[PDB]
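Participant: Have a look at the structure that comes next, please.
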Amino acid sequence: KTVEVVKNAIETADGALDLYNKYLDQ
Amino acid sequence: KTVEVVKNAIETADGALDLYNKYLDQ
Amino acid sequence: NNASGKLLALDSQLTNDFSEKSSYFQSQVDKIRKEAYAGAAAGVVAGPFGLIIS
């Protein structure tokens, strides 16, 4: 589960990076 | 779940950006 | 006499395209303004803090 929540925190920071780039490029 | 609601807020701002662009280009 | 004409021919084109790139620049700047204030427009997903930081 600790594996799973760090696994999901990775994709969390991935999507936050995606959204932050898509905002900051605009 | 906090992961999940931030995950869904990302696609929320994505679709809001899509709609806002599709409106503002018209 | 050939290059004598080539000189003037390039010169007139230079003078025209200078102002044409100037016009392109002024069309570009306000486009970038609109894009910037439009990227800053949709930052209202937060409260009043997200507005002023945008």
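Per Swiss-Prot, chain C residues shown: 142-195, in order.
Per deposition record, electron microscopy, 4.3 Å.
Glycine too: its Cβ is placed from the backbone N, Cα and C atoms.
According to Swiss-Prot, the protein carries these features:
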type: MUTAGEN; residues: C:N157 to H; note: Strongly reduces cytotoxic activity
type: MUTAGEN; residues: C:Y165 to C; note: Strongly reduces cytotoxic activity
type: VARIANT; residues: C:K175 to R; note: In strain: CH9802
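Thinking about packing and proximity, how do these listed features fit into the structure?
Facilitator: DSSP assigns C:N157 (mutagenesis position) to a helical segment in the three-state reduction. There are 10 other Cβ atoms within 10 Å of the Cβ belonging to C:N157 (mutagenesis position).
With a 10 A radius on its CB, C:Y165 (mutagenesis position) counts 11 other CB atoms from all the protein chains.
Its Cβ placed at the centre, C:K175 (variant position) has 12 other Cβ atoms within 10 Å. In this structure, C:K175 (variant position) is part of a helix by DSSP.
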Participant: Between the Cα atoms of C:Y165 (mutagenesis position) and C:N157 (mutagenesis position), what distance do you get, rounded to the nearest Å?
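Facilitator: That separation, Cα to Cα, works out to 12 Å.
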